[PDB]
Amino acid sequence: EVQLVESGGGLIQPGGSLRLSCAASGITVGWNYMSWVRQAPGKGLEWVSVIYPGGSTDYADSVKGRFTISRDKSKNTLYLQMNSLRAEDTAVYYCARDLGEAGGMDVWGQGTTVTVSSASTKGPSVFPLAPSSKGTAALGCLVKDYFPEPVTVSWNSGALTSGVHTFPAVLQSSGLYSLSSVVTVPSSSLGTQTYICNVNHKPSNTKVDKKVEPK
Amino acid sequence: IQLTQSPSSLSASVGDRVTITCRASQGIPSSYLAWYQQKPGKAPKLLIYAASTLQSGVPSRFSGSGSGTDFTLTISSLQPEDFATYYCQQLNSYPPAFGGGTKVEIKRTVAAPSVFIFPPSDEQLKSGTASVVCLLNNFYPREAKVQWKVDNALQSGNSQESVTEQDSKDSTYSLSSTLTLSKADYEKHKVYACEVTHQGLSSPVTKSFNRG
Amino acid sequence: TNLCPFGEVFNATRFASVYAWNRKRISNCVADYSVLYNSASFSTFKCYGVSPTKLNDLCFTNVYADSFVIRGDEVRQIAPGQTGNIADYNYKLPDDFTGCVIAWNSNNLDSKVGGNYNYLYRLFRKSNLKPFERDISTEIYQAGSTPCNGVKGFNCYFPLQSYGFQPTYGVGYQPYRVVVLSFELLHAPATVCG
């Protein structure tokens, strides 16, 4: 099958460097307009750079003097060298083949994720979101101040799934992530059923089981 | 060249005819315009290029047309796998221009959220920070306004919020908003309130507690 | 003792496609470049290594007038040291270019309702043109490991694209007529003088 496979993304400090690779099969990188396009969390696509079949290159302004596109024809591979990285550059990076008016960007890689941050790996603190003291009751867990993504939350070791909403994390100004997970239940069950959220943060190897009861 | 895509989001049902428009700011060759589809966590996928040419492999219910400044993507009989975001793109230029995108989402009847407010836990308070959390549960449509109030003062710049994807069963949304304060700032005030404005509510609903 | 026929280049009824750009060789005549600049109906008139008033007091072995049509936004590529589709694959000026680049909007002439498909440019080429190189082949362009053998398909594209000029396009997409004056200084008798 025709494909492009990116690799090289990962965590990197602001000011640091990172090289992405895009190994191609079914198209010849050296004979195509080849582009890098990125997508920051929650935003749209942004074109980053291009290398023409003849070897000319171009770059988005926000990346000029920091990024270099290149290629190894013998390895049919496209590269993006990224220097002087910034928190902004955090994104999923796609390589794509560009046919211009003869066809769109018809072949895309699966993406590789680049996270630029000065935070250190840190497991979350898990705080109860305690059902009110006054039909349907709501309770949850606030999974606060962890890095990096991701975190996973189950309820009662997976026995409780219905009515659960685990929300996308927000990046706080501190550089740490925070998310909430909630469940709605019959208020009559608060006196009889136990409610435990199970939080997993693999990067810090942290596992937390927090019991949430009325306060 | 700027591309203005409208509407930002559209509600539709299976079997509907869906029309998405892309307005260019000057007048461009039809060969310059492509349409892409994207689903969450996935790479974009080319649907149409040169404004009307169907990409091989793409179902025939997708069709493009337009010229000059005004281009259109039409899905003639919406299928469940079509709920997704769609982007128009202006090719042949470096940098290319992208439209803002249109999210095609599942239409259903209006549903008011149930609203809950959660004070900070004692455990968190020992640590010097207070997070107050407001939950808006299973509402529709997605548009919703959360206003935090502290002793009836309207709060700005000290909250963050997050929204789920459309529920697989009832096609509603849920929203979580966190107001963050230092412990001392928290202790300077009494009434903590979350005020929710939504189409399904005749008047805004406020959930509050008194610190203590 | 005879006028250089600059009018039959600048005032020609039809212009070449940029990929098949036209070249008029100019010899054994007197050229007045002051009337050229003083026409002042040109959106671009840029000289490299010379000055119009100054070059009217000069002689050269030969003068070349190259003419073609591109899009407005591409006119900046007709200059030394530029890269891009036109400079790379259609018409390349040398780094040491000595001469002038003249352009004007030709929307009233070269665009038509429904599109003028006569004007084309080369979109796909494996390597850049050398300066003053002209490539007119129309071989199907092979973008992958499978050979094309003259039939279009996946990874197999016709190398030229039409401008499709329409009069209501944005100015950057409207046709511009371009004449490039190159001044050839050979170790030979000079035949073109002011």
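By the numbers in Swiss-Prot, the shown part of chain C spans 333-526.
How was it done? The header gives X-ray crystallography, 2.2 Å.
Placement of Cβ uses the backbone N, Cα and C atoms for every residue, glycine included.
For the naturally occurring variant C:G339 to D, Swiss-Prot gives the following note: In strain: Omicron/BA.1, Omicron/BA.2, Omicron/BA.2.12.1, Omicron/BA.4, Omicron/BA.5, Omicron/BQ.1.1. Under the heading of natural variants, Swiss-Prot lists C:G339 to H and annotates it as follows: In strain: Omicron/BA.2.75, Omicron/XBB.1.5, Omicron/EG.5.1. Under its natural variant annotations, Swiss-Prot gives C:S371 to F the following note: In strain: Omicron/BA.2, Omicron/BA.2.12.1, Omicron/BA.2.75, Omicron/BA.4, Omicron/BA.5, Omicron/BQ.1.1, Omicron/XBB.1.5, Omicron/EG.5.1. Under its natural variant entries, Swiss-Prot includes C:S371 to L with the note: In strain: Omicron/BA.1. Variant annotation in Swiss-Prot: C:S373 to P, described as In strain: Omicron/BA.1, Omicron/BA.2, Omicron/BA.2.12.1, Omicron/BA.2.75, Omicron/BA.4, Omicron/BA.5, Omicron/BQ.1.1, Omicron/XBB.1.5, Omicron/EG.5.1; the structure shown retains the original residue. Per Swiss-Prot, natural variant C:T376 to A is noted as: In strain: Omicron/BA.2, Omicron/BA.2.12.1, Omicron/BA.4, Omicron/BA.5, Omicron/BQ.1.1, Omicron/XBB.1.5, Omicron/EG.5.1. For the naturally occurring variant C:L452 to R, Swiss-Prot gives the following note: In strain: Delta/B.1.617.2, Epsilon/B.1.427/B.1.429, Kappa/B.1.617.1, Lambda/C.37, 19B/501Y, Omicron/BA.4, Omicron/BA.5, Omicron/BQ.1.1; Contributes to cellular immunity evasion and increases infectivity. Listed in Swiss-Prot as a natural variant, C:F456 to L is described as follows: In strain: Omicron/EG.5.1. Quoted from Swiss-Prot for the published natural variant C:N460 to K: In strain: Omicron/BA.2.75, Omicron/BQ.1.1, Omicron/XBB.1.5, Omicron/EG.5.1. Recorded in Swiss-Prot as a mutagenesis result, C:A475 to V carries the remark: Increased resistance to neutralizing antibodies. According to Swiss-Prot, the naturally occurring change C:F486 to P is described as follows: In strain: Omicron/XBB.1.5, Omicron/EG.5.1. According to Swiss-Prot, the natural variant C:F490 to S carries this note: In strain: Lambda/C.37, Omicron/BQ.1.1, Omicron/XBB.1.5, Omicron/EG.5.1. In Swiss-Prot, a published mutagenesis experiment is listed as C:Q493 to N, annotated Reduced host ACE2-binding affinity in vitro. What Swiss-Prot notes for the natural variant C:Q493 to R is this: In strain: Omicron/BA.1, Omicron/BA.2, Omicron/BA.2.12.1.
Note on proximity: of the recorded positions C:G339, C:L452, C:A475, C:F486, C:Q493, the one nearest C:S373 (variant position) is C:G339, by Cα distance.
In this entry, C:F456 stand out among the variant positions C:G339, C:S373, C:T376, C:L452, C:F456 as having a C-beta under 8 A from a C-beta of chain A. By neighbour count, meaning other C-beta atoms within 10 Å, the densest spot among the variant positions C:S371, C:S373 is C:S371. Between the CA atoms of C:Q493 (mutagenesis position) and C:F486 (variant position) there is a gap of 17 Å, rounded to the nearest whole number. Considering only the variant positions C:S371, C:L452, C:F456, C:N460, no residue lies within 10 A of C:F486 (variant position) on a C-alpha to C-alpha basis. Rounded to a whole number, the C-alpha distance linking C:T376 (variant position) with C:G339 (variant position) is 17 angstrom.
Taking the C-alpha atom of C:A475 (mutagenesis position) as reference, the shortest distance to any of the variant positions C:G339, C:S371, C:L452, C:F456, C:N460 belongs to C:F456. Of all the Cβ atoms in the protein chains shown, 24 others lie within 10 Å of the Cβ of C:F456 (variant position). Here the C-alpha separation of C:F456 (variant position) and C:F490 (variant position) works out to 8 Å. Sequence-distant neighbours of C:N460 (variant position): residues of the same chain at least 6 apart with a C-beta under 8 Å from its C-beta are C:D420, C:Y421, C:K424. Sequence-distant contacts of C:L452 (variant position), defined as residues of its own chain at least six apart whose C-beta falls under 8 angstroms from its C-beta, comprise C:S349, C:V350, C:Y351, C:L492, C:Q493, C:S494, C:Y495. It is 35 Å from the Cα atom of C:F490 (variant position) to that of C:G339 (variant position).
A Cα-Cα distance of 12 Å separates C:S371 (variant position) from C:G339 (variant position).
Sequence-distant neighbours of C:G339 (variant position) (same chain, six or more apart, CB under 8 Å from its CB) are absent. For C:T376 (variant position), the count of additional Cβ atoms within 10 Å of its Cβ stands at 17 [all protein chains shown].
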